[PDB]
Structures are given as structure tokens and as C-alpha cells.
Amino acid sequence: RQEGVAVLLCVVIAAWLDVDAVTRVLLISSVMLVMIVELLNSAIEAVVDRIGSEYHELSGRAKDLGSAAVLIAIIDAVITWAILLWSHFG
Amino acid sequence: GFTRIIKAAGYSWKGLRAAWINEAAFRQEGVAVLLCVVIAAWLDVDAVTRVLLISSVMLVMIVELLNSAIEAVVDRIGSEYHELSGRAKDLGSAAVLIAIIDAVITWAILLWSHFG
Amino acid sequence: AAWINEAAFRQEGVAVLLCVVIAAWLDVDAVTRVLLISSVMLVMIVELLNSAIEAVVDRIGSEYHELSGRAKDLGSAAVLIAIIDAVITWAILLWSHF
Ligand SMILES: CCCCCCCC/C=C\CCCCCC(=O)OC[C@H](O)CO
Ligand SMILES: CCCCCCCC/C=C\CCCCCC(=O)OC[C@H](O)CO
């Protein structure tokens, strides 16, 4: 459950930085989206494990698609922070 | 290509219709989202601010719908109590509350900055 | 990643990819650029979650159940709202750009 640490740290950094309201909303939203997509991904895999523990083509497919989503949200969070911090310190 | 969109649009309308017919809470939420999109559309704000007010509430809807999809799968498997059944719905509901709080705060921060 | 080799995801993925490349090249401010990019990436995220759910449903069986269709429809509706949000975002932001 160390994932909440990452989120708190981001909010602390965002508050610590001297940025406008819009920038701060984007920095924190992007982190919040990651959290949302991870929880939705964990729900899906909970359902997969509820159906059965044995392997199946569609169970793996479900988990692979869920994980890819989390990855996309993570990439989007990193791009956001990079772009905004580059602009703030430009 | 064109046939794939028409079919998916049909499924999408059945989905909005079912969620709407089935629950008062969903209807009232959809009311709240449409009021926010309208208010954001008429506010004298910059374009980026306008987008954030709209996106934050639309995200509420997206997560609401995705979570209702998972609830339907869990209820599809069985209405009987199960640990992963309860857990799936718990993680799903958390995701909905996060998005809703994030929208409320976003609206509070931006409208406070716009007004005074 | 056997799913990225399908025509459905490829057509949706390549569209999102182009929008991110266009956004990367546009002459706009930073917060505008972040918004253009993250809105089309949200389409991709939701579209992946929707296929995950569809996969779980098909996992259960080929027999039809009302909640099976409902799960798939609600997933499709989520994708639709995400797409609308992306179109709205690009419209509002690039209308001003002119
Ligand atoms: C495959 C992933 C990427 C590779 C791993 C990371 C490598 C980072 C190394 C050097 C930093 C170069 C300069 C970075 C700063 C930079 O680009 O500043 C311009 C402004 O961003 C324009 O606004
Ligand atoms: C996946 C490959 C990663 C490869 C590593 C680099 C990733 C840099 C992040 C975003 C690029 C967006 C476009 C960059 C230029 C850009 O946005 O400049 C204006 C800014 O707003 C600063 O003022």
C-alpha cells in the first residue's frame, strides 16, 4: 500500500511549488487519474480471480488490458509533470 | 469502419438508457453533470479553465459508468456473498468517490480563483 | 501484448497516437498542450478498460445474460463520454488558437 505515499508526495510537491491554480489542478489531477485507473484495474482482476484461479485466454487478456491502461495513465502523468515543470522553470 | 462505430454507438445508448432508467441516483448525477457543463459553457473564463471544469465532471460520469459495468459483471457471476465480489465493488466505489471529490475540489479551486 | 496486433486497437491506437504527435508540434501554451494530450489519452485508457470488462464477460461464457449485455453497454457508454470530452477539449482549445 505504498502507492498512497507517491500520491501524498506529489500533492506536497505541488503545494510546495509556486504555481498558479490551473497548473496545480493538472499536476494533482494527473496523479489522481493514475489512482483511479489502478483501482479500476484491481477491481477487474478481483473479478477474474473470483471466476476461477485456473488460467484462461480471456483472463490473461483482461489483466493485460487493465495493466496497459495503468501504464497509459502513468505515461500521461509523467508527460504532464514534465511539460508543466519545464514551463514553470523556463 | 463505419459499421463498427454505428454498432458501438448503439451499445452506448443502451448503456446510458439503462443506467438512467434503473436508478434515481444516476439520473440526479446526470442532472448535476449537465448543469455543470452548462454553467461552465456560460462562465466568463479562459478556455483552459473552461475545459477543466467540464472534464472534471465528465470524468465523474466515465468512472461511474465503468464502475457500474464492473458491478454488473459481479452481479452476473452471482448475488451470493464472496470476498472478491465485495472487494471488486469496494475498489470500484473508491474510484468513483475519488473522481467526485477531485471534481468538487477542482470546481472550488477554480471558481474561487475566478471570483475574488 | 497480443491485443496490440488487432485491427480494432490498431485503428483506435493510431488515432490517439497522431493526436499526441500533433499536440506535441502545435504552437500552444503548456497547460493547453497537456490538456490536448491527456484528453485523447483518456480515450485510450477507457477504451482499454472497456475491453478488459468485455474480456471478463466472455470469460464467464457464451451464454447470454442481461447483466452481460449491460456490462458491455455501460462500458461502451464510458468510451463514448470520453470521446465527447476529447472532441470538446480540442474544440474549445483550438477555436481560440486561431
Ligand atoms: C526513452 C526515454 C527518454 C530518455 C531518458 C531521459 C534522458 C534525459 C537526458 C537529458 C535531458 C535533456 C534535456 C531535457 C530538458 C529539455 O528537453 O528541455 C527543453 C524543454 O523541455 C523545452 O520546453
Ligand atoms: C514516450 C517517449 C518519451 C520521450 C522522452 C520525452 C518526453 C517529453 C514529454 C512530452 C513531449 C511533448 C512535447 C515536448 C515539447 C513541449 O511540450 O514543449 C512545450 C512545453 O509546454 C514547454 O514549454
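For chain A, we keep the numbers from Swiss-Prot: what you see runs 33-122, in order.
Method of determination (from the header): X-ray crystallography, 2.4 Å.
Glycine too: its Cβ is placed from the backbone N, Cα and C atoms.
Residues or ranges marked as active site, proton acceptor by Swiss-Prot on the basis of a curator's inference: A:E70. Taken residue by residue with DSSP, A:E70 (mutagenesis position) is part of a helix.
Per Swiss-Prot, mutagenesis A:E70 to A, D or Q is noted as: Loss of activity. Every protein chain shown contributes to the tally, and the Cβ of A:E70 (mutagenesis position) ends up with 19 other Cβ atoms within 10 Å.
Among the mutagenesis results in Swiss-Prot, A:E70 to C has the note: 50% of wild-type specific activity. The residue drawn here is the original one.
DSSP gives A:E77 (mutagenesis position) a helix state. Around the Cβ of A:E77 (mutagenesis position), 19 further Cβ atoms fall within 10 Å across all displayed protein chains. For the published mutagenesis A:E77 to L, Swiss-Prot gives the following note: 51% of wild-type specific activity.
With a cut-off of 8 Å between CB atoms and residues at least 6 apart in sequence, the same chain places A:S91 near A:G84 (mutagenesis position), listed in sequence order. Secondary structure at A:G84 (mutagenesis position), as computed by DSSP, is coil. Record note (Swiss-Prot) on the mutagenesis of A:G84 to P: Loss of activity.
As a published mutagenesis entry, A:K95 to L appears in Swiss-Prot alongside the note: 54% of wild-type specific activity. All chains included, 18 other C-beta atoms sit within 10 angstroms of the C-beta of A:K95 (mutagenesis position).
Cβ neighbours of A:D96 (mutagenesis position) (same chain, under 8 Å, six or more residues apart in sequence): none. As a published mutagenesis entry, A:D96 to N appears in Swiss-Prot alongside the note: 27% of wild-type specific activity. Inactivates wild-type subunits. Almost no change in activity.
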Report summary line: Here the mutagenesis positions A:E77, A:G84, A:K95, A:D96 meeting chain B with a Cβ under 8 Å reduce to none
Report task. Round to a whole number and give the Cα-to-Cα distance in Å for the pair A:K95 (mutagenesis position) and A:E77 (mutagenesis position). Result -> 6
Query raised in the report: Can you tell me how far the Cα of A:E70 (mutagenesis position) sits from the Cα of A:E77 (mutagenesis position), in Å?
Result: 11
